[PDB]
Amino acid sequence: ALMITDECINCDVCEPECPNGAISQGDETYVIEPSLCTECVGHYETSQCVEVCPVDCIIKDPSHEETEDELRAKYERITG
Ligand code: SF4
Ligand code: SF4
């Protein structure tokens, strides 16, 4: 899973880009819901939210280290 850090400028651009609806508006920043973030494995070759973030604040979430296989597996439980 990835996480949006405190440097988020609340620009709204990454929200609509997530295939799993993992990103939502927070009180201070946008937040990714880790159970929904597959790091875009299964849909795209790269993270879509990272691709559009204007200030490079989405990074790997150290408390949710998943392999290409667990992301794949997550992609599979979220979609079919
Ligand atoms: S794109 Fe980046 S700066 Fe904009 S809301 Fe999403 S995480 Fe924050
Ligand atoms: S990496 Fe993909 S699934 Fe995770 S929040 Fe970003 S767009 Fe969504």
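The residues of chain A that appear here are 2-81 by Swiss-Prot count, in order.
Even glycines carry a Cβ here, placed using N, Cα and C.
Within the domain '4Fe-4S ferredoxin-type 1' (2-29), the DSSP-based counts of helix, strand and coil residues read 3 helix, 6 strand, 19 coil. Residues or ranges marked as domain '4Fe-4S ferredoxin-type 1' in Swiss-Prot: 2-29.
Annotated [4Fe-4S] cluster 1 binding site per Swiss-Prot: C9, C12, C15, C54, in sequence order. For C12 ([4Fe-4S] cluster 1 binding site), the same-chain residues lying six or more positions away in sequence with a CB closer than 8 A to its CB are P55.
The number of other CB atoms found within 10 A of the CB of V14 (mutagenesis position), across every protein chain shown, is 13. Swiss-Prot lists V14 to G among its mutagenesis entries, and the accompanying note reads: Increases the reduction potential of cluster 1 by approximately 50 mV.
Around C19 ([4Fe-4S] cluster 2 binding site), the same-chain residues at least 6 positions away in sequence with a Cβ under 8 Å from its Cβ are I33, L37, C38, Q49, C50. Under the heading [4Fe-4S] cluster 2 binding site, Swiss-Prot lists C19, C38, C41, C50.
Non-local neighbours of the domain '4Fe-4S ferredoxin-type 2' (31-64) in the same chain are 2-16, 18-25, 72-73, 75-77, 79-80; each lies 6+ residues outside the stretch with a CB under 8 Å from one of its CB atoms. Here Swiss-Prot flags 31-64 as domain '4Fe-4S ferredoxin-type 2', drawing on sequence analysis.
In Swiss-Prot, a published mutagenesis experiment is listed as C58 to A, annotated Increases the reduction potential of cluster 1 by approximately 50 mV. DSSP classifies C58 (mutagenesis position) as coil under the three-state reduction. When Cβ atoms from all protein chains are considered, those within 10 Å of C58 (mutagenesis position) total 18, not counting its own.
Looking at Swiss-Prot, the entry for mutagenesis of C58 to S says: No change in the reduction potential values of the clusters.
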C58 (mutagenesis position) versus binding-site residues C9, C15, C41 - nearest by Cα: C9
Close-lying binding-site residues around ligand 1 among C9, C15, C38, where CB distance stays under 6 Å: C9, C15
